[PDB]
Each structure stands twice: as C-alpha cells, then as structure tokens.
Protein chains: 2
Amino acid sequence: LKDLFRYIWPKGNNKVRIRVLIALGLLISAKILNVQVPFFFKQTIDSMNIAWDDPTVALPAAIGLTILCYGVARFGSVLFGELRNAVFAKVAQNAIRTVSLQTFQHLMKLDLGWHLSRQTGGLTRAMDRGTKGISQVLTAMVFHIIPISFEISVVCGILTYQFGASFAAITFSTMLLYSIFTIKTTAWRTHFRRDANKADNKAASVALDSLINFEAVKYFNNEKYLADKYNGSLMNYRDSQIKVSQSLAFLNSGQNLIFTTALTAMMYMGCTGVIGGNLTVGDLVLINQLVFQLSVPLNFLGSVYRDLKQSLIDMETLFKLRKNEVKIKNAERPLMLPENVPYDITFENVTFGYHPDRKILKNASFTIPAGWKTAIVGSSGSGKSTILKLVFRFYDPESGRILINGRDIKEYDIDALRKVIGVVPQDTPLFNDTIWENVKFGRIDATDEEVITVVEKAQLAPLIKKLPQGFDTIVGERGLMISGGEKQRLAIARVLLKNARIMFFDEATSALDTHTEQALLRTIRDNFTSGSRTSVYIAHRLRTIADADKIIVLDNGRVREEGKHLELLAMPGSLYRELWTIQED
Amino acid sequence: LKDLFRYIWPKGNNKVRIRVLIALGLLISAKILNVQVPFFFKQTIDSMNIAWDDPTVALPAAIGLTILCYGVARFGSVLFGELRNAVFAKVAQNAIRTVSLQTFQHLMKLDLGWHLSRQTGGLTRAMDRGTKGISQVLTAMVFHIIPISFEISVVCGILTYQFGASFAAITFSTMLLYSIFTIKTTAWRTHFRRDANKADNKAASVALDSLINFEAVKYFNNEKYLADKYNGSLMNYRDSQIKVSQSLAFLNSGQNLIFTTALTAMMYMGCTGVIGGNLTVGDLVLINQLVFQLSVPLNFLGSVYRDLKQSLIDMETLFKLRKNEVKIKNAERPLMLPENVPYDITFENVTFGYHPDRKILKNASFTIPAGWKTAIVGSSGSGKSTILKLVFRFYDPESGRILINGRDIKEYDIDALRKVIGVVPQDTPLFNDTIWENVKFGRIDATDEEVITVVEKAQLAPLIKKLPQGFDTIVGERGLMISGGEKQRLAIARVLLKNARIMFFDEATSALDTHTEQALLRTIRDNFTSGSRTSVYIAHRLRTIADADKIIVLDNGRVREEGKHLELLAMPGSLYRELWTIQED
Ligand SMILES: CCCCCCCC/C=C/CCCCCCCC(=O)O[C@H](COC(=O)CCCCCCCCCCC)COP(=O)(O)OCCN
Ligand SMILES: CCCCCCCC/C=C/CCCCCCCC(=O)O[C@H](COC(=O)CCCCCCCCCCC)COP(=O)(O)OCCN
Ligand SMILES: Nc1ncnc2c1ncn2[C@@H]1O[C@H](COP(=O)(O)OP(=O)(O)NP(=O)(O)O)[C@@H](O)[C@H]1O
Ligand SMILES: Nc1ncnc2c1ncn2[C@@H]1O[C@H](COP(=O)(O)OP(=O)(O)NP(=O)(O)O)[C@@H](O)[C@H]1O
Ligand SMILES: [Mg+2]
Ligand SMILES: [Mg+2]
C-alpha cells in the first residue's frame, strides 16, 4: 500500500495532488452532511410531537424548512460522494495507465532467463489481476473504508459529547470487541484464502500449458489426464472458497451481533435517560439512526468487499514485476559503435552457464572476422546459439570478454549494439497479424517497395500469389497457420529488411528444400557487397557452408577446429571430416 | 442469464434445488425481519413518548422486551443474510467448477482451425473473466438485486395499506421516474462501457503477442513501437473508464435525488397527517426508516456493482466457448480398428483446403502401405503436413476419402484412431515441467524403466548425465530452456513410448547433426520388427529416406511421382532426380 501512494501522491505534478485533496474535501463534507441529516430528523420529530388542536391547520413553515434541509443534506451527501468517485476515478485511471506502461517497459527491459523461466500467460494474468486489484483497492479505500472510519470517529465524538460518557464507554468497548473478533477470525480465514489462491493459480497453469500444446495433447490422447488434473485443482479451489465464504458469514454475523448489542444498549441508556427527564424521543431517534446508517454500510461493504486482500496480493505481485532486477544494463559512460566499418567479434577466454551449476562454454576463445562469412558447427547441445545470444547480449559471461572492434560489448549501448546485429533464430514465433506487418517488423520506417523487394528475394512471391488475401493472410497463433519453411523465409525477410551488418543465421534452412535453400543463399550472398556484412551461419547441412571463409567447429563448449573447408576435410583426425563423411554417404 | 439458471437449477440432482430453495427462504425471512424491525422501533418510540412523573422510575418490562425484539430482528436479518450467502456459495462454487470443466473438455474436443485462429491467452482470459463474472452475477443477484426487489415490493405494499393511497401514488410515480431515468442513462453509458472493453482487450492482445515474441521483439529493436501501441490502447481505455465513471456518478446522483424527493414528500404527507390527528410521530419514524434502510443499500449496491454488465458479457463469451460447433465427431455407429494387423492408409480422390478460398490438395490419390517405410517429399507449401493432419483427423476433406484397411476413417472412433497413430510434429512445444513428465506424456501408464530405455534409444542419456538435475530439469516456456535437437529427441522418445503402429515423422531430424541423426534412425528402424509398423517420413534431407520402400513426391497439392529411390533417380524428367542433384553438389 506504499507504491500505490507513490502513484496517487507523487513528487511533482501538483495537479493530481490537488485532485486528491479535492476528493478528500468532498469525502469530508459528504460524511458531515450524512451525520447532520439525523439532527434535522430529530428536530422535525420533536417539533411535530406537540399537541395540535385543529386538524385543518396548515404545516408551519419552520418544519417544512427543516424537512427540506433534511432532504437537501441527504442529497448533498450522496452528491459529494459521487463527485468524489468521479474525481478519484480520473486519478486512479491515470495511475493504472502509468503502472501498466511502466511494467510493460520493464518486462521488455528484463533479461531472457527471466522470461523463459516463466509462462507468459502467468505474466498477463498477474498484470490483469493487478490492475483490477488497484481499481478495487482504491474504490474501497476511498469509498467504503476511509469514509466509514471518519464517520465512526465523528459518531463516537457526538455520542460522547452530547449524551454523556456512558455511550462513550459503550462505543469504545464495542470497537474493542469488534477489533479483537475480526483479528482472531481473519487469522483463521487467511488459510482458506491462501489455499484457494494457490489452487486457482495451479488450475490456470494447467489449462494454459494444455491449450498451448493442444496438438501434443491430442497427438497422444491425454485429454482425460489433464482434465482430471484440472478437476482436482478446481475441487480444491471449490472447497477452499466454500470454507472462506462460510467463515466470512460467521465473521459478519458476529460483527453485527456485537454492533446490535451496542445498539440495543444505546437504546436502553437513552430510554432510561428519557425516564430521567433529560433526553427526549428525538434523542433516541437520533442515536439509533446515526448508529444504523453507520452500521448497514459497514456490514454491506464488509460482505461485498469479500475480495480485497487477494487484490493486495495481486497488486503486490504486479509491483514486484515492476521492481525486479535488470542484469543487462548499459554502463555509466556508454560508447557508440563506429560509423562505417565492418565489425569483428572476438571471444576471449569466455566461460558461461545459463545456471551456476553447469558450464556450457569452457574457456572458449575465437575470432569472427569482418567482411567474411564464418560458419559455426558442432554436436547438438554444444553451445552454438549460446554464442548467438551472448553477442546479442541477452546474457553476460561469468569470466571472459566479448570484443567488437577491440572494445568489450559492455562499453556499448545495448540498444546501439542490438541495432547492427540481425538474427534469424532457431524458433521463429511470429505474430497473429498479416504477413505484411510481420515482414515490416524489421524496419517499421520502411517504404512498402522495400518490403516487396525483400519478399521477392526471400522466395515468397509465389506463396503471395497463391494465397487469395496476399499480404493480408493472418498467420494465426505464433505462425501456425502457415508452413515451417514460410516462417523461416519471413524471418529471413525481416532480417534482410533490417539491413544490418552482423547477420546471424541460426539454422535458417532447416525446413526449406534444397532448391529453395540454394536459391535463397544465392540471393543473399549476392545482395550485399563482398566486404560489408559479417555473416555467421549455424549449420547442420554442411553443404550450405562449404563456401565459408572460416569454419568454427566446437564440441562440449570448446572450440576444437578452425579453418576453411578443405583445410579441415583434407586433414586426418578432424571432426568436420567425420561429419562430412557421414553426410556424403 | 439462462444457462446460469440451467446450472443452478438443473434437471435431476434435487440436492442443489433444495439448497436453492432454502437460500430463497432465508432471503425471504431476512427481508421480513428487516422490514419488521422499524415497527418495533415505532412501538418503543410511541411508548416512551408518555409523560414520566418520576425520574427514578425503572424501565417498564414491555419496552425493554420490544427493544430486545428490535435488536433480535436486526440480528436475525443479518444472520439469515449470511446463512443465505454461505448456502448459495456452496451452490455457485459447484456450478463454476462444473462449467469450467465442461468448457475445458469442449476446448479439448474442438478442431484445430478453431485453436490456431485464436490466441490461447485470449481463451484463458475469457475463462477467468467468465468465472469471476459468474461469481459476481450470483453474488449480486442473490444478495443485492432480488432481496432489494422483494423489500421494495413489501415496502410499497405496507405504505399503501397502512398510510393510505397517497403514499402509494408517490411510491409508484417514484418507481416510474427512477426506471425512466435509469433506462435513458444506461442507453448512454453502454457506449463508453463498450469502448473500454474493446480497448482493454486490444491492449491485452498487444501485451501478450509481444511478450510471447520477446526474442523477436529485442532482435529487431521494436520495444518502443509496441509500448506506444499499448499506451494508445491504454489511453483509450482510460478516457472511456473515466467517462463511464462520471456517467455513473450522474446516474446515482439523479437516482438519489428522485428517491430523496420521494422521501421528503412522504415526510410532509405524514406530517400533515399527524396534523390531522390520524398518524403519530411513530408513523413518521417508521416511514422514514423503512425508506432510508431501503435506500442506502440500493445506492451503495448500485455504486459498488459498477461492473455487472461486463460480467454478463464475460459469462456469455464463456458459454459461447461452451456452445461452439464440433466439426470432427464420431459417427452414430463407430467401429473400432482391427486387433493385430499392420495398417494401410489410402487417399482416394481427396481435395482439401484449410479455408474455402484455397485448395492445398487438388485431387490427391495414393497408398501408404502396411509394414513398409514410405517417405513423402516435395516443395514447401506443397501439402505434406496437411496429409499428416488429415489422417489424424484434425480436419476432414471436402471431397474424397481416407481409408484405413478399406474403411473410411469416419466410420471409426476418433479416439481409437488417434491411439494407433504416433506423430513427431514439425513444431514441438513441450510443457514447463521436468523432462520426466514430458517423456512420460506418451504412455502415462508406463513403468519408469521404459521411459529410461526409450530415453537411451533417443540418444538422450549423455544430456541426462551432463545436466546436474537429470530427469528433473525444467524446460521452461514450451521447451525454450533446452536445445532444438533435444526437443526433437524428446518428441521421438514420446513417440517410441506410445509404441504405436503408424508412425509419422514430420521432419524429426531437422535440428540434429548427421551423427546423431543416423544413430537415431538406426536405433529406430532396429527397434520394431520389419513388418509391424507403418512409417511415413516427411523429409527434406533426402539422404535419410534413401532406404525407403516407397517415395511419394508431391507438388502443388498433387502426387507427381511414386516409387523407390533408384526407380526415380535413374529416370529422366524426375523431380526427385533434380532434388538429389542439387543435394549432391
Ligand atoms: C482515517 C481518518 C481518521 C480521521 C479522524 C478525524 C475525525 C475526528 C472526530 C471528530 C469529532 C467530532 C465531534 C463533533 C462534536 C459536535 C457534536 C454536535 O453536537 O454537533 C451537532 C452536529 O454537528 C455535526 O454535524 C458534527 C459533525 C462533525 C463536525 C466536524 C468533524 C471534524 C472535521 C475534521 C476534518 C478532517 C450540532 O447539532 P446541535 O444539536 O445543534 O449541537 C448543539 C451543540 N453545539
Ligand atoms: C423478484 C421477486 C418479486 C416478488 C414480490 C413479492 C412481494 C409482494 C409484496 C407483498 C406485500 C406485503 C404487504 C404487507 C402488508 C402488511 C402490512 C402490515 O401492517 O404489517 C405489519 C408488519 O408486517 C410485516 O412485517 C410485513 C412484511 C411482509 C409480509 C409478507 C410478505 C410477503 C411474503 C411473500 C413470500 C414470497 C404488521 O404491523 P402492525 O402495525 O401490527 O400492523 C397491523 C395490521 N395488521
Ligand atoms: N490454418 C492454415 N490456414 C491456411 N493455410 C494453411 C494453414 N495451415 C497451413 N496452411 C497453408 O497450407 C499450405 C501447405 O501447408 P503445409 O501442409 O504445412 O506445407 P508443408 O509440407 O508442411 N511445408 P514444410 O513443413 O515447410 O516442409 C501452405 O500454403 C500453408 O501455408
Ligand atoms: N535457459 C537454459 N537453461 C539451461 N540450459 C539451457 C538453457 N538454454 C539452453 N540450454 C542448454 O544449454 C546447452 C546448449 O544449448 P544451445 O546453445 O541451444 O545448443 P545448440 O547449439 O543451439 N543445439 P542445436 O540448436 O540443436 O543445434 C544445452 O545443454 C541446452 O540444453
Ligand atoms: Mg540452437
Ligand atoms: Mg510441415
């Protein structure tokens, strides 16, 4: 409940502070009128209690005027309440916008290991629940918590100042018992609430992880297994929610029992005071109406805001997302890459592990030169795409250096380094919109003719002619509404559009036939000058990297061989020779 | 609001019907006591209005008893309210469990084209919002809509039967104006509500489609573009929510103005009646308290249930999910596949298109024989995986037949057909749990030794030894926390575990090196007898399908060539010959 106060009452921006102060003033005045209306009611009561000696007499003007004042005060209370609602809505919605956008920006700033460890549906669910929790927390703390507190305070003061100290003792002992009971009961309901939250999260995790792999669910006939798992989670959530609802019923019943005992004790004290010729029926009316219109709001907002602590939990998960750690960040004095030169990557005694318990790279050292086409090869699980994610600075090594033109990539603006490097990754999840905006995701600021020409160079024009909604065909969930080769070609088109200098191709020809593959590689190596771009091909089809100027063979996270094609093929004891042997026959 | 009544009041299961009837009875009695308490208040008032001639007199017993009855009726009202809450909670949670499970089952029953066209995050968001909407709709329709309606009815009746017909006219004209105003105002707020819903859905779609492709977002430096898109959606949602909150404030203010005019008119009528020696101050107290304790609940539940129509929209989207169409369903008299025989697929003049405007297969006809290893090849976008999804009966063709052992696959139980067919798909999205339960997803009812031996046959033992948490390593979001070859090998292991008869391999060696590839194919073709399984390899590395007994070459959705390796290679004019030529040099 602190960060929220930092968003609704921030440093600077006196506009929102003035808005909050006006909301507070309207709240105050609303409660003042809601507490003053019963005095007008008492006045009209005690003024009508006289003996009228003529049934035809017209209503005196004083009583008409005080009834008018009663109605006007009731209306004014509700009116100020609603104006407060409006103003603080204008405030809370700005707060929610701000926090949602900041959280999105951060999520975009975080590292990869933090996103892969977590399920995206979980992040979106947390964000939605947290925005709704902010909304409910505010809608409750400025409509039905602070106002009822102010009203309780002024009611205690009135009943202590106008009807003696007895009523004061009654009210204070009542507040004491109310607090004790609510405390000892929330300490016992929190358990069921926690269980229900856990079970709901588990059930949603199951549903999501199942719908994502719907194919891999039907392919193996495990619908019933997952449905029974979901049903178990749901049956735990059901029992927990039932128990918390029963406990909340018990809570509210006991609260209202305490309050009603207080109310009847107040009626009895006022009645034995009227007996003593001190008070009057007007006083009983006043006391009972004060306490009753203070009570029924309390009971109803307590039984209605049955979900407010869960809202705090959601909001806190959201703020935790917003306050995680950014492992990859610019230095204090970040440089910027050269202007017009070919780039040269260099791994110097690097050693990296996605987790501290395993080392994927064991003292790797090599040189990806400038203007040349190098090709990385090796066994699977050997640390090829790991290099590709180090240079792009998704992770940073634990020991060693990554140099570009002789400067560690930590001395560079990450956003300036990630703008000269263009990657065709292994997995190519696209968007759920047209082919147009997915090919135009490389250079948003691109003229459509460039999109068209790179599409023609990525061997995509035939597909675009066959499809009847060419350049508008929706490609469904992460690209599943098209082929696997077409996704590779869309990614290659994105990369040709970025028009970068260092081009990584992590198996961009694994789903393409030999014809399309060779045509595409020819179109690529013939698009750029012979000394401009620095290309790195992660290849398992060693026939596509035969024209490479430097082949980097690595195994078990260590560079074993380095050299051109024939220098390795015509050399005994070479792993590349064994791979080419098994590839030839 | 009809399907909900079908879940809370179903055919059979008299238990839930009796529970609902008891909840209704408790609601009735609660409102009865809440309407009777003011009569006790009036009695004590009019009994204390006498002139006491001794300040020391003790309180008579009748007045003490009627005050006791007043407090007891207040407590009983709240108590019955809370018991009703508990009971109907036990009912509504069962309803929610039932609907969630049925919706999940259906989603699992629907076809693929329905899942690919939609984003899974959207489905999970709809389900969550719909469950919360069911909860809120019930919590509002049995706590603060039906009860207030019954109370309004009995209040109208009382004020019509006990204080003449004037009060009746006042109350009925008040209800008329209230209704007219609320109608003409909701007709004007629905627009802002719709706009806000649209914008929230758009913003969430953006956030999701961006977090899923976080890699493809950072790889191209389009964080700011997506953040500005999100901010635009959020700034539309902000203005719309602001406008609906202001409009709701105006609504509630006008409602309470009408109600307060009614209240003051009632006070004036009662006062001019007291003038006429007919009524008494007790009557004014009674009227005003009835109307006031009927009012403040109404106003507060109206300003609190600001989100109830959106809940209906969510619940209706959920029920629509639950009432979509199942294109793929068993026949009326479904057969079951033979017991112990090799299966033989046969496409007979088939013609299929994922959408009615394009035909991926143009009169395809061929025969995947039994006990043999056939291999499908052809250009990309040519309709290979389409076959693989037809046989598995994800879609059904528009013209033609798919035969297994001479019987159309429509005359078979889909769940019996999908249990003899094991697929290694192109895209292999795994789960977010250990390698163990992802290799044990083929045959859940498998002894761990089989898991271990298939893992050893899928060339995964080395990885399992290297990892320090072997067989427990979490594989992150859809398998991104491991290699791309390791995912292929996990899928091949799943398939070897299913121990099926018809094995489809849609490019299961695209990320594996030649060494692992040949070792794995050898381990596979040597695991089963030479005439048991029927294998279909979708291959782009034509060196892995040279030992095939039948190669099916298709282009532009039509089978062009069919025959063994050399029969096509040593034949001029063959597409397979051109592919092998481009693959050799
Ligand atoms: C989390 C937030 C917590 C904050 C807590 C702060 C609140 C502290 C409590 C305040 C004590 C107020 C006690 C009021 C004493 C006055 C009682 C009284 O008789 O006043 C009434 C009604 O006035 C009325 O209508 C009285 C209404 C109250 C008057 C001022 C309220 C205080 C405003 C403070 C602004 C922040 C006047 O009617 P009469 O019968 O003519 O009284 C004759 C006596 N002069
Ligand atoms: C979406 C749902 C819509 C459903 C609508 C149905 C409701 C229809 C409305 C009902 C009209 C009720 C009219 C009540 C007339 C009785 C008024 C009255 O004077 O009764 C009071 C209080 O009783 C009381 O406490 C009166 C309380 C009401 C008595 C019965 C209520 C009806 C129960 C129906 C059950 C379904 C008795 O106090 P006294 O001063 O002693 O009265 C002396 C006269 N005998
Ligand atoms: N839901 C879909 N809606 C429309 N078209 C689709 C859909 N799914 C696949 N396609 C298209 O239908 C054509 C053939 O699809 P597909 O059967 O996957 O080819 P493929 O043989 O798998 N190519 P590849 O896997 O790369 O070797 C292509 O034009 C696809 O883009
Ligand atoms: N988030 C991760 N956490 C732990 N291990 C990982 C993670 N990501 C990748 N790995 C592991 O690190 C090792 C090398 O990963 P990787 O760099 O992707 O190999 P690769 O060269 O891409 N193989 P392939 O793409 O199939 O040719 C493998 O054992 C992976 O399983
Ligand atoms: Mg890789
Ligand atoms: Mg395919």
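In order, the residues displayed for chain B correspond to 92-676 in Swiss-Prot numbering, which applies throughout.
The backbone N, Cα and C atoms fix where each Cβ goes, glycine too.
Per Swiss-Prot, the features are:
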BINDING   B:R280, B:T281, B:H282, B:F283, B:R284, B:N343, B:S344, B:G345, B:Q346, B:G393  glutathione binding site
BINDING   B:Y445, B:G469, B:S470, B:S471, B:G472, B:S473, B:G474, B:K475, B:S476, B:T477, B:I478, B:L479, B:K480  ATP binding site
DOMAIN    B:111-401  domain 'ABC transmembrane type-1'
DOMAIN    B:436-672  domain 'ABC transporter'
MUTAGEN   B:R216 to Q  Decreases ATP hydrolysis. Decreases transporter activity
MUTAGEN   B:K475 to M  Loss of function; significant decrease in ATP-binding; no homodimerization
MUTAGEN   B:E598 to A  Loss of function; slight decrease in ATP-binding
Worksheet entry | Spatial neighbours of B:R280 (glutathione binding site) that are distant in sequence (at least 6 apart) but have CB under 8 A | B:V335, B:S338, B:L339, B:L342
Worksheet entry | Listed binding-site residues with Cβ under 6 Å from ligand 6, out of B:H282, B:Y445, B:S470, B:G472, B:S476, B:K480 | B:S476
Worksheet entry | Cross-chain proximity of recorded positions to A (CB under 8 Å), evaluated over B:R280, B:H282, B:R284, B:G474, B:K475, B:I478 | none
Response to the item:
Span of B:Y445, B:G469, B:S470, B:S471, B:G472, B:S473, B:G474, B:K475, B:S476, B:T477, B:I478, B:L479, B:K480 as binders of ATP, largest Cα separation rounded to whole Å, comes out at 19
Practice prompt. Run through the Cβ atoms and count how many others sit within 10 Å of the one on B:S344 (glutathione binding site).
Written response: 20
Response to the item:
Students should find that the Cβ of B:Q346 (glutathione binding site) has, within 10 Å, a number of other Cβ atoms equal to 22
Item to complete: Report the nearest neighbour of B:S470 (ATP binding site) in space among the recorded positions B:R216, B:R284, B:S344, B:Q346, comparing Cα positions.
Response: B:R216
Worksheet entry | Close-lying recorded positions around ligand 3 among B:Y445, B:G472, B:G474, B:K475, B:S476, B:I478, where CB distance stays under 6 Å | B:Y445, B:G472, B:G474, B:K475, B:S476
Worksheet item: Between the recorded positions B:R216, B:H282, B:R284, B:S344, B:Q346, which lies closest to B:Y445 (ATP binding site), Cα to Cα?
Response: B:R216
Discussion item. Using only C-alpha positions, which one of B:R216, B:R284, B:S344, B:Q346, B:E598 is spatially nearest B:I478 (ATP binding site)? These are the recorded positions in the record.
Written reply: B:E598
Response to the item:
When the recorded positions B:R216, B:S470, B:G474, B:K475, B:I478 are compared by other Cβ atoms within 10 Å, fewest goes to B:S470
Worksheet item: In angstrom units, rounded to an integer, how far apart are the Cα atoms of B:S344 (glutathione binding site) and B:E598 (mutagenesis position)?
Response: 67
Fill in: Around the Cβ of B:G472 (ATP binding site), the count of other Cβ atoms that are within 10 Å
23
Worksheet item: C-alpha of B:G474 (ATP binding site) to C-alpha of B:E598 (mutagenesis position): distance in Å?
Response: 14
Worksheet item: Where B:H282 (glutathione binding site) and B:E598 (mutagenesis position) are concerned, what is their Cα separation in Å, rounded?
Response: 51
Worksheet item: Given B:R284 (glutathione binding site) and B:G472 (ATP binding site), what distance in Å do their CA atoms have, once rounded to a whole number?
Response: 44
Worksheet item: Roughly how many Å separate the Cα of B:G472 (ATP binding site) from that of B:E598 (mutagenesis position), to the nearest whole number?
Response: 14
Discussion item. Sequence gap of 6 or more, Cβ distance under 8 Å: name the residues on the same chain that satisfy this around B:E598 (mutagenesis position), in order along the sequence.
Written reply: B:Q517, B:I629, B:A630, B:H631
Worksheet entry | Cα-Cα distance linking B:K480 (ATP binding site) and B:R216 (mutagenesis position), given in Å to the nearest integer | 28
